[PDB]
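**Student:** Got a structure here, written out as structure tokens. Questions coming.
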Number of protein chains: 6
Amino acid sequence: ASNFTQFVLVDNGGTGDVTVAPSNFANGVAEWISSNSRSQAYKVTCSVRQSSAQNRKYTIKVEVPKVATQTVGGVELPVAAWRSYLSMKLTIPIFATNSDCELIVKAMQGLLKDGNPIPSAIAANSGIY
Amino acid sequence: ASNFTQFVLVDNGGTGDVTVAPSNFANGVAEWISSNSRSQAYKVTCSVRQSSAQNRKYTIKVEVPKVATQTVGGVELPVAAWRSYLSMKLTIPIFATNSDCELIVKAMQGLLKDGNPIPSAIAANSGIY
Amino acid sequence: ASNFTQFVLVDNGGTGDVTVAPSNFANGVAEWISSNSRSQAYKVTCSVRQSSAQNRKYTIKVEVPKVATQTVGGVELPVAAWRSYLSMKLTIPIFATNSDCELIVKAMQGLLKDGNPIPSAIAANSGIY
Amino acid sequence: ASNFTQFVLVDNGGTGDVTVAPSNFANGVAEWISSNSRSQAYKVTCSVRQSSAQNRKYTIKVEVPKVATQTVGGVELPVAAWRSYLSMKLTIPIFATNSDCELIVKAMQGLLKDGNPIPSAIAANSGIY
Amino acid sequence: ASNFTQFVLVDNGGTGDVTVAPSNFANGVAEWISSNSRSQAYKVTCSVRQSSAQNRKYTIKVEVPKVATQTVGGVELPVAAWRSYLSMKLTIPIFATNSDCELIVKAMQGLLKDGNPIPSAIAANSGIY
Amino acid sequence: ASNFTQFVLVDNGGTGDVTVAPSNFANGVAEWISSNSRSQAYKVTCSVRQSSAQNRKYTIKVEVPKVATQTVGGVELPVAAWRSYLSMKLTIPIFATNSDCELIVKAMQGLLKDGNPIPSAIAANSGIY
RNA sequence: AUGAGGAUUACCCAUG
RNA sequence: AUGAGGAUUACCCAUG
RNA sequence: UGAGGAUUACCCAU
RNA sequence: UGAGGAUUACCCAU
């Protein structure tokens, strides 16, 4: 009926879960932010355009913040100490079938499944070796 | 330890699984590849470097073949019609701790969890609506 | 095999052991980094090149940080109060055989063995006397 | 006491042990030399000075010679076919306590411990891989 | 698990065998040298890059030395009287299957098998006639 | 003698063997070719000349067809997609004796022996790792 | 449009 | 990227 | 090469 | 400071 729904971005098992929701769709860019202060919210944006005459390009961005409380001018303001930025671009030929695309997805899911090299490395501040 | 081992990229539950294994490590850029012709194989590469003075940045690339009507081992042109290209860039501030990084991974896992918008959109040649 | 693996930089028995692992190997420069916040991690880089026509030259570099917590404006970040920098360059003629190198290595080990001058001096904020 | 004494630069058990002893200490530069013909002896020099207002800097230097006999015009002299030159500079902030230095030292010892990368690499005319 | 292992380059049946080992991997160039003095060692290097948009090019080099003992300045130095250089470049289309590549290998093995024209000629300082 | 005879280039053990035979000798450049259309045949050429004043240099070229999905006798374009090109250049100093040359051959044989890195890498569309 | 190019991340740089 | 082009072999030359 | 320097693969002198 | 150099307490670049 619509795919633009809220969804859980960080799953910690019922408690402390980071759920993100639709917040804007201006300029063809779907946005989702966490239920926080715009200054310290999690943000996910997605957009797709037909770049070439034969390709479609999905552009996804995610912002993970480190929440904090800065004291500017002697006043307490909610803020982000720093943000982590994920930026992925997916280019899919138009000849790709639905089944075809499903692979692209599954592949991406596998690439980050627990215990596999890449996420392992990332979660330990190291490279692959 | 050592994290540069083979893993399951596409999980179809036992049968039909696509395993990708290490194939190159020139320039600290790890490369995994499926057991197909380079022309039509699943490719995964990853590397890390300190982009600026405040950040480290993981660069991950994934190549996924179009399989529908594919001709195993054949020569199919144009190349741009039979391959999808994924390109992730993960920027993480030097202040991020191991825990911090685990969260960032979870966020990515969730972004792509089966059933959520982004992946289900890609999986249907759709955008957001 | 590979000699680009993790190893123990600091041996505290089996407790405070400081382990450094591969980071990246771009531009012929191997880099090892300890775990957790890059901001306050140990670093070890190594590289080898043919300096003259008769010599090869190793260039090792080690960084030992002083872990501390920077608090500014009520925002705390894990940082390094300061860092100690080791920088050694080793020149070895091409006429050196494996046997010769072993020797050179043993010399380096001796130079720093517990109880000897240079090491016991450095260890006490002292010089020679 | 004094830490300007003789020590073992190369430990061959109790046989080929290379012992280096005090030579002179002029201009704040300690020098150790092995016995016999200077022309083909081991050399070790060390010195410490206040580089900046916050740092002190050690400068160690080691010379490993390749003993050979030069015969020219029927006249033989004990000389060094060639020499291997080690040159290390260590910078330590003045805020470092004895405890801190011990650490820095242990790091150096580890860096060169048998079996680890850098040492085992140098020992085989090899680099990293 | 890894293909970068030591291997026997010249097989003389257990005795006098010339075995070569990994020695460096800087700049994406795998290197192997014999257990000799860098000045008179056997050397093998390999590297592969994706030259065209549709080709992959393996570049292999081998150095066979004639060991000797030169007397420079009246001193004995280990050295090579001369070196023999092998340089091969292999270009393989990306459409090449694994089975496809296997042929390329077998072909190369056959090309040099004992008793066949080419190696026969080489081993006798003559051309083909 | 006479060494310009047919030989087995690809040995599949009796059946499936690929024999290549002499087909041209213009300009002292010997050419062997398989029994296929020039378009999809195994080709081998070899020649020797004195490159410089100190060296002789064998130039060997090998062309190997892609067979997977090949259509026997058909016209398949583009040519660059169905063929692999090997190009060896062996430089040998004039001082090399027959024995010396035999060794050089052995070195080449070993470089490509079944099971060693280089050949097993090529055989798997892999590089070194 | 490409970039193991960058960020103060729906923007800036370089390139062909 | 090609060269029965070169070497003091991870470099130089010529060419299109 | 520098018992020149640091916010360390980078800056200052021959 | 220099993954600039050596005949190493000294030479070449910012």
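All chain F residue numbers match Swiss-Prot; in order, they span 2-130.
Per deposition record, X-ray crystallography, 3.2 Å.
Placement of Cβ uses the backbone N, Cα and C atoms for every residue, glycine included.
Reproduced below are the annotations present in Swiss-Prot:
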- F:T46 to A: Loss of repression of replicase translation. 80% loss of binding to the operator RNA in vivo (MUTAGEN)
- F:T60 to S: Loss of repression of replicase. 20% loss of binding to the operator RNA in vivo (MUTAGEN)
- F:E77 to A: No effect on the organization of the T=3 capsid, but with a loss of thermal stability. No effect on infectivity (MUTAGEN)
- F:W83 to R: Complete loss of viral assembly (MUTAGEN)
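What's the neighbourhood like for each of these?
**Tutor:** The Cβ of F:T46 (mutagenesis position) lies under 8 Å from the Cβ of F:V30, F:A31, F:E32, F:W33, F:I61, F:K62, each on the same chain and at least six residues away in sequence.
For F:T60 (mutagenesis position), the same-chain residues that are 6 or more apart in sequence and have a Cβ closer than 8 Å to its Cβ are F:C47, F:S48, F:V49, F:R50, F:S88, F:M89, F:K90, F:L91.
The Cβ neighbour count for F:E77 (mutagenesis position), using a 10 Å radius over every protein chain in view, is 15.
Sequence-distant neighbours of F:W83 (mutagenesis position) (same chain, 6+ residues apart, CB-CB distance under 8 A): F:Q41, F:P66, F:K67, F:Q71, F:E77.
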**Student:** Which ones, out of the mutagenesis positions F:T46, F:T60, F:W83, lie near enough to chain B that their C-beta is under 8 angstroms from one of its C-beta atoms?
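**Tutor:** Near chain B, the qualifying mutagenesis positions are F:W83.
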**Student:** For the mutagenesis positions F:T46, F:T60, F:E77, F:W83, which residues show a Cβ-Cβ distance under 8 Å to chain E?
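**Tutor:** The answer, in sequence order, is F:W83.
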**Student:** Please state whether DSSP places F:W83 (mutagenesis position) in a helix, a strand or coil.
**Tutor:** coil
